[PDB]
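Just below is one structure, and these are the notes that go with it.
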Amino acid sequence: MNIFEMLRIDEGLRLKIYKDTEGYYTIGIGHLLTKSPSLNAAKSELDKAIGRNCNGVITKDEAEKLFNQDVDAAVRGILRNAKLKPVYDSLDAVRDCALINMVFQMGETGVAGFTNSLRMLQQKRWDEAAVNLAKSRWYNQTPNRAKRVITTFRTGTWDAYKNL
Ligand SMILES: [Cl-]
Ligand SMILES: [Cl-]
Ligand SMILES: [K+]
């Protein structure tokens, strides 16, 4: 189990434009295309991202390419972030995956706003952080995914992804 498998489980894989849990146009493995309500806008963004006229659909290889770029961007974003970097450096490898997952889902900005939880993670107060993390819109909107991620932070194991 590694970050790619983890996210593949949480995001799934769709080769045609679809709407994510928030109603935004997305494709592949959770690759957000646009927050705009225009499907044409999304189709444009798609073509631009892939480098060809896709007409709303892509191949598995294309999906995977986007996925690699996205994971790379999330990690890179974490490392450039003054509030995120220290936490990421302080965590073990498994727990670092949980942080990357959050950033992939909600962006650097979103995550950087979980100040209190971040501080608790930095201090390695696992149960305390887990409770704090659950007091959020994130947990209330996507509870199953949030539970998996929170369990990962709490335990430092892949148990929540075992049998999925
Ligand atoms: Cl709440
Ligand atoms: Cl969920
Ligand atoms: K680390």
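According to its header, this structure was worked out by X-ray crystallography, 1.6 Å.
Cβ atoms here come from the backbone N, Cα and C positions, even for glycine.
Sequence annotations record features per position, and here Swiss-Prot assigns active site, proton donor/acceptor to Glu11 (among others) based on experimental evidence. Cβ neighbours within 10 Å of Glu11 (active site, proton donor/acceptor), excluding its own Cβ and spanning all shown chains: 20.
Taken from Swiss-Prot, the feature active site, proton donor/acceptor covers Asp20 (among others). Of all Cβ atoms in the shown protein chains, 17 besides its own fall within 10 Å of the Cβ of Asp20 (mutagenesis position). In the three-state DSSP classification, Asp20 (mutagenesis position) falls within coil.
Taken residue by residue with DSSP, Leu32 (substrate binding site) is part of a strand. Cβ neighbours of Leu32 (substrate binding site) (same chain, under 8 Å, six or more residues apart in sequence): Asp20, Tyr24, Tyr25, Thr26. Residues annotated as substrate binding site in Swiss-Prot: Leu32, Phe104, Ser117, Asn132.
What Swiss-Prot says about the mutagenesis result for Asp20 to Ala, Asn, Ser or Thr is this: Complete loss of enzymatic activity.
According to Swiss-Prot, the mutagenesis experiment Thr26 to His carries the annotation: Facilitates transglycosylation more effectively than hydrolysis; covalently bound substrate. In three-state terms derived from DSSP, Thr26 (mutagenesis position) belongs to an extended strand segment.
Under a cutoff of 8 A between CB atoms, and with a sequence separation of 6+ in the same chain, the neighbours of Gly30 (mutagenesis position) are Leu7, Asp10, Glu11, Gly12, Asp20, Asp70, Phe104, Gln105. In Swiss-Prot, a mutagenesis experiment is listed as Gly30 to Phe, annotated with the note Almost complete loss of enzymatic activity. The enzyme is destabilized by 1.5 kcal/mol.
DSSP assigns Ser117 (mutagenesis position) to a helix. The mutagenesis experiment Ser117 to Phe is recorded by Swiss-Prot, whose note states: 10-fold decrease in enzymatic activity.
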Neighbour count (Cβ, 10 Å) for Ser117 (mutagenesis position): 24
Inter-residue Cα distance where the pair is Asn132 (substrate binding site) and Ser117 (mutagenesis position), in Å: 6
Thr26 (mutagenesis position) CB neighbourhood, other CB atoms within 10 A: 20
Under 8 Å by Cβ from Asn132 (substrate binding site), counting only residues of that chain that are 6 or more apart: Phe114, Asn116, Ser117, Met120
DSSP three-state assignment for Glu11 (active site, proton donor/acceptor): helix
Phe104 (substrate binding site) CB neighbourhood, other CB atoms within 10 A: 25
